Amino acid sequence: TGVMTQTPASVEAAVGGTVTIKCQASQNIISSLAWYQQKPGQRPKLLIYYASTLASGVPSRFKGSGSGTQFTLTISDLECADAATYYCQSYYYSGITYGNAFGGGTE
Amino acid sequence: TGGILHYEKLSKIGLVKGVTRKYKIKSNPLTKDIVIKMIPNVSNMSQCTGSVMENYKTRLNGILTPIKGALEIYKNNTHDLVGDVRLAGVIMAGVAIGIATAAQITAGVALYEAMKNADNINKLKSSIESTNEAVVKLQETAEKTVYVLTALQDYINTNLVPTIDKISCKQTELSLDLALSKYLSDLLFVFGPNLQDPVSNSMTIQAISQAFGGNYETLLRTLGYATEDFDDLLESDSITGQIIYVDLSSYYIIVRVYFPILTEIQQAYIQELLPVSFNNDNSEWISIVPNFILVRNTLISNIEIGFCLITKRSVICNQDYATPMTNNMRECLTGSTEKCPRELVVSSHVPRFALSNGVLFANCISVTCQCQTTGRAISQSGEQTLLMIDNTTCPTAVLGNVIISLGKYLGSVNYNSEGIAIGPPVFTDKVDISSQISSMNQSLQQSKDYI
Amino acid sequence: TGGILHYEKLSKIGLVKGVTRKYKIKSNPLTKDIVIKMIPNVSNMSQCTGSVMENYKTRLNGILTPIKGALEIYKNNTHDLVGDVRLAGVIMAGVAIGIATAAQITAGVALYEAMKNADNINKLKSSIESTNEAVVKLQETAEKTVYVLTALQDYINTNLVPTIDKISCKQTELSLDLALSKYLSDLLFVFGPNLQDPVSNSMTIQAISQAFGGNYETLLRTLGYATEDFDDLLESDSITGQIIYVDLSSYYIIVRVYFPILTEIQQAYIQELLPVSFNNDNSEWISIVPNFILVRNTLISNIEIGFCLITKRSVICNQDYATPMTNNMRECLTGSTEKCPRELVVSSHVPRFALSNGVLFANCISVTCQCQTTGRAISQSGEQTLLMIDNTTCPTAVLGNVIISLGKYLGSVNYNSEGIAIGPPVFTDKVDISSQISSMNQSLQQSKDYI
Amino acid sequence: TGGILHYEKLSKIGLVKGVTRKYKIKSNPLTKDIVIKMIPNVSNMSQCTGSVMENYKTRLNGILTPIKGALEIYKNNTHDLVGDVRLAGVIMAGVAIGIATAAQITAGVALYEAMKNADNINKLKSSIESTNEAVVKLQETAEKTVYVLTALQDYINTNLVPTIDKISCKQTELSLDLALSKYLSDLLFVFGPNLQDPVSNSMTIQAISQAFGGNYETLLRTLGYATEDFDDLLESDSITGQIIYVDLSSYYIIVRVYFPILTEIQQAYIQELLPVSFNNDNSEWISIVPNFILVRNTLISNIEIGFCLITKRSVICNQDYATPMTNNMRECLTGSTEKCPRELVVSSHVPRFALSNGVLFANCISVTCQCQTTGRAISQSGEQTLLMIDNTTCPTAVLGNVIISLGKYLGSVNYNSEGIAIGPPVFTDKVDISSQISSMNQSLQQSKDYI
Ligand SMILES: *[C@@H]1O[C@H](CO)[C@@H](O[C@@H]2O[C@H](CO)[C@@H](O)[C@H](O)[C@H]2NC(C)=O)[C@H](O)[C@H]1NC(C)=O
Ligand SMILES: *[C@@H]1O[C@H](CO)[C@@H](O[C@@H]2O[C@H](CO)[C@@H](O)[C@H](O)[C@H]2NC(C)=O)[C@H](O)[C@H]1NC(C)=O
Ligand SMILES: *[C@@H]1O[C@H](CO)[C@@H](O[C@@H]2O[C@H](CO)[C@@H](O)[C@H](O)[C@H]2NC(C)=O)[C@H](O)[C@H]1NC(C)=O
Ligand SMILES: *[C@@H]1O[C@H](CO)[C@@H](O)[C@H](O)[C@H]1NC(C)=O
Ligand SMILES: *[C@@H]1O[C@H](CO)[C@@H](O)[C@H](O)[C@H]1NC(C)=O
Ligand SMILES: *[C@@H]1O[C@H](CO)[C@@H](O)[C@H](O)[C@H]1NC(C)=O
Ligand SMILES: *[C@@H]1O[C@H](CO)[C@@H](O)[C@H](O)[C@H]1NC(C)=O
Ligand SMILES: *[C@@H]1O[C@H](CO)[C@@H](O)[C@H](O)[C@H]1NC(C)=O
Ligand SMILES: *[C@@H]1O[C@H](CO)[C@@H](O)[C@H](O)[C@H]1NC(C)=O
Ligand SMILES: *[C@@H]1O[C@H](CO)[C@@H](O)[C@H](O)[C@H]1NC(C)=O
Ligand SMILES: *[C@@H]1O[C@H](CO)[C@@H](O)[C@H](O)[C@H]1NC(C)=O
Ligand SMILES: *[C@@H]1O[C@H](CO)[C@@H](O)[C@H](O)[C@H]1NC(C)=O
């Protein structure tokens, strides 16, 4: 099946610093990864799709990277409003191979 | 090669000697396998796929399942017993097969021999599904490098993903569905119900390549085939492929390409005769005689040239296309010109002269023959069928509006003076042949009733 | 099904019993109409059209006008009188038609029956011109939803409008003109002067779909056709279309798709014989006999298989392709083996064994027959034509390099010991057939003159 | 045109008179040259070409070299002597040519006549290499404006250069290589070893245009050809091209398009007969007779219609396709109905009525004939073969489900009462024809041995 190993579960970083989140897929997903932002008591907010493309209206300090099995999410120039739980998800659909899963999440 | 066809008498009845070609037949095939993915990778444009890919998968499964079952009929009933000195091959379950031709059974044996490398290739099944390029090379231990061709993958990568920004998602989805449907429409002619016996290595690689849009050049060059007779093998339908595995879950197939080498058939040539209309009894005629004669070990036989590739140097065939010849035709080619039939010429356009060994053979009654050297016309009497024009008669002849210089004829010095016996007239039209047969039955029956 | 072909004697002369297939013929067509727009909508790229669209309109009108006139010949001369109990159909003006075949008149009747839904569709003419998508669905009152396919519209939308920014207007105009000209070059083979009788429902949907780039899969799936025999109906040329309206002002046409269902012909089967070379008089021979025999109500007739689709289970045809058989051929298939002719085998490659009901029928003089069970060779004397190999003689036979296990033969226990009478030899080559006919006329004439 | 076929008796044996068409044959060709560049200009995307262009150049040289050598065989051996009053043409070296047909020598003459404009065009060789558009026009002194078509140039300009930003360089290189390989796969069928004699103007322009993707419409409209019979000339294979120059260094060729005009053959027509099954001896039959008869100067001959284009008005052919007819067939068409053979009808579907001059000719035993005017059925006795239905018998006839009004028959008033003599039965199947021939040899031999 498809699973997503997202590290780390939680992380601390000062305002103005950079934080790195990583997502690992059990199978190759060919750059078909998304990144979401979720604040407590709120619906998720789309951040990045296709591992690199930034969603409209999302600050450029959120930077996604990766291909295949390994992907990273980097948040530079950290702000107070950035504190939230961050998830990744695979929407891989070659046509014959189905890979869909959510990351465990990073606080 | 020598002469056993009595070409002089044949020339007098309008059959001019043509080019002598070699006889080459395919043999010793070189086997290479290749994977063909019938479903493109749409991961980079998955948002606009909709349900198109599911419908396409259903249709492609409907197409592919009969091929898999036909192959399984032999795969399930072919057993590889533990090898030893008593048996050197595998056994075919004749009762289980039930009814099969010799070629089909040999193709089943070939399918078994393919099964080994087919199993080796299928170890990379997860990698095959992950491929997103039109042509890709798979390496894992530098052993039997697997090549994978994917259908429509180049269209997905160069025409739909680049324009995904520019056009709406529904437009992109419709374009994808149209591409898949056109691929199915073109692929159906080869892989549909027309493909009755998938257990056969007789299908040409050009037909096999329809799964890859008919780009057999890419398929062949990817596997690394290279030979001087690449084009000669291709055009003579000698390069063939065989489906050796079908995956209904992943929608890909493995084909085994049979690449042979041309071998010159020793002590064999193929002589061609150029038909020319000759005049007899104030009428024009054409000898109804094999234009291509196969001679092998000085044995005259007919040949089914239509299935062969004719080049200037040789005749290339994917099998022996020799056919028997009746004794009367062989006696006429032997030199009994009264045995070759002829047919009336009523068409305004028919070959009325030819050129062999620098010597002309012209119907100077139908055409206007003039001698450019002497400046006087070349006339042909009614008693003679053809006219031989050479250096003794005319150094530079003029046939219509062509001016050709001639050589010297090497036959009888009195060719135009000797003459020969004309054969019988015939009618080659189909309904005419039926009419002739029926009138013959009536004449024979009247004679028998008189008896 | 039963046996009426005397298969044992036939097997002795090299005709091995093959698969028995059903007889299926199309019938009961399901009619659906669809609009095909032969001119794409270029409104979104009108600046780079230039005069290309006008030239294309002129050329397409030149192509389309003869079709419209041919249809009008029947449309103008077909009158629908006020229906009542005295007449139940429409009348055809025979004097006005002048000369017509039966099929052409029936097609004119079908054109009339189409005219109703054709008029309903043409109410949406303004909407048809406004369509800018390759496939579009038209709804107005949920009555007879009209589908419209537009040629080259997908190319306009996905390849020219997206790149209009990237390339010059002259480049885009040239590309558009090239696309239209290629469409005309490919469409001309089907809709040009080759289409002599547009008043006919005999043209296959694959040919009809050339107006839509040959994507007949999209055309058929859009109308919603679905059946288990979709591929069988397609490949057997049973799904046909008929042009029922041509608009020269708007450059679109309406075609009526005839989608039939296959019906099993009761009390009828089609038996196949597998030819195998047999030895006689130190020579190899092949029986010149119908490889496919049609039996219906225990009546043997020939069949024109070439126009039918052969599957493993049945023979699918778009009409009855039965043909008569001469009484001598029927008597040989009946069991008079001296009535079937034979032909000399000179080719190095010809089927020399076959497998039926787990039993082998091999020319063990031409091929090397060995018994894997006993370890000794299987020899065939000169007096016997073929060799029957089964479980009594050899449990596991080896033919060349194939090892096949066998069943038990159910015929005469002394098959290899009985023998049969060989027929006469023949020559099937075309020029050879003419030569044989002519020599026959000469022999018959000599006999008559002696009488 | 007149009547010489005795159509009444023919109608009684199921041959209904059809349409009378003219006879048109091509002549007087108009010659225009055009350059075809087989290699696209990739200068604007040179970074992603890699080694693809070198491999393509090598392969294309391998393909093109034989054509150049074949043309050089005639070019090197054709000499233009200083013109004067003694000679008005060029001389062909017969000894150097060796063996050649008449058509090949005439094609060599045409190649010479092309060489002048070919040399004029080749003066612009540097400009030809620099062209980067699919269609380009070359002017230098307003003399013989040279047109240049470039293969795949539209794909380079509209699909690869615009997407060079969007996809990787390796992706673009693979797409380019795939395009070139597909072009080679499609071009090989026409320009590969299948093209044996490049010294010939007999190849159709549609085949020639495969070097330009088969867009012969662009090729023809660029040169400026325009005629009412454009489509008629195209579909009848009358517009032909000839390769007159091959450049192996620049990978382009020059072809000479032969554009003829159709000429009506005076005092000649082509009559068609509509076959209809007629009943005799409680059986159905079809006359085995030429469905198309050529009459020219009141001389009946067969015609090879298959190579001609049939339109409603005339028969268009690229040469004279007349063939002789046996005297028995000509006597039957003359009016001796016992000379035309017939064949048993066993198929469920065969034409059983036809319509000529508003008069019906129906097998009212097989079909149900009813008179809509009188309301009573139309019955046909067993003694009569066909039924003539016209205004005297039935003003409005009903054949199956078609209702057709009729005219008045102009033949004998007692057509249905006179009757005629039926011919002999035949069997047209191939193996059946061989069987009949063989049984005839056996009967004739038994009779000779009795003598
Ligand atoms: C050739 O003519 C003979 C005439 O006797 C045909 O022979 C028989 O034809 C009659 C005609 O009705 C049949 O009833 C018989 O069954 C036939 N056979 C025998 C043994 O008498 C013969 O069929 C004709 N063949 C061809 C090919 O035209
Ligand atoms: C079979 O041979 C006979 C020989 O008598 C041919 O019959 C006639 O042939 C002569 C030859 O010039 C013609 O002049 C006559 O017009 C023919 N018919 C009659 C009634 O005498 C016959 O044509 C030959 N048929 C075939 C098919 O070879
Ligand atoms: C028609 O039958 C005759 C029977 O005499 C065949 O004639 C000869 O056939 C024998 C049979 O072995 C040969 O040995 C001879 O060489 C043949 N020719 C001569 C001159 O005797 C004849 O071949 C048969 N033809 C057809 C077309 O069936
Ligand atoms: C898929 O998309 C990613 C990100 O846009 C890109 O890096 C990759 O090259 C694309 N692959 C294909 C086969 O188009
Ligand atoms: C062949 O064997 C496999 C596995 O036993 C089975 O799934 C398949 O249905 C068999 N096919 C046939 C035609 O017997
Ligand atoms: C005729 O041709 C022969 C063959 O090449 C040659 O040897 C001879 O000299 C020629 N005679 C002439 C041209 O007078
Ligand atoms: C035509 O252009 C408009 C505006 O650019 C766009 O909204 C529309 O989708 C386009 N239609 C097609 C068929 O391309
Ligand atoms: C058919 O009738 C229409 C309208 O009367 C007319 O325009 C057209 O020319 C007619 N066609 C023929 C072939 O008579
Ligand atoms: C031979 O084949 C028959 C048919 O299946 C079988 O019943 C019999 O047992 C076989 N005999 C052997 C293999 O000895
Ligand atoms: C080549 O590129 C130049 C600069 O980008 C452009 O001006 C020119 O039109 C292009 N030519 C072709 C044939 O694409
Ligand atoms: C033709 O002549 C040219 C120049 O003399 C030469 O390069 C070429 O090889 C010749 N070709 C043949 C077939 O003789
Ligand atoms: C029968 O047809 C002829 C031919 O047009 C016509 O002159 C005659 O009036 C018709 N007679 C009828 C319909 O009674």
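We count from 1, first residue shown onward.
The header says X-ray crystallography, 3.2 Å.
Yeah, the Cβs are placed from backbone N, Cα and C, and that goes for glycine too.
Residue density at B:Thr227 (variant position): 13 other Cβ atoms are found within 10 A of its Cβ, drawing on all protein chains shown. B:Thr227 (variant position) falls within neither a helix nor a strand when secondary structure is assigned with DSSP, and so counts as coil. Under its natural variant annotations, Swiss-Prot gives B:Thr227 to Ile (Swiss-Prot position 250) the following note: In strain: Isolate NiV/MY/99/VRI-0626.
Of all Cβ atoms in the protein chains displayed, 25 besides its own lie within 10 Å of the Cβ of B:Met325 (variant position). Taken residue by residue with DSSP, B:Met325 (variant position) is part of neither helix nor strand, so it is coil. According to Swiss-Prot, the natural variant B:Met325 to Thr (Swiss-Prot position 348) carries this note: In strain: Isolate Malaysian flying-fox.
Geometry remark: B:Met325 (variant position) versus B:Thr227 (variant position), CA distance 36 Å.
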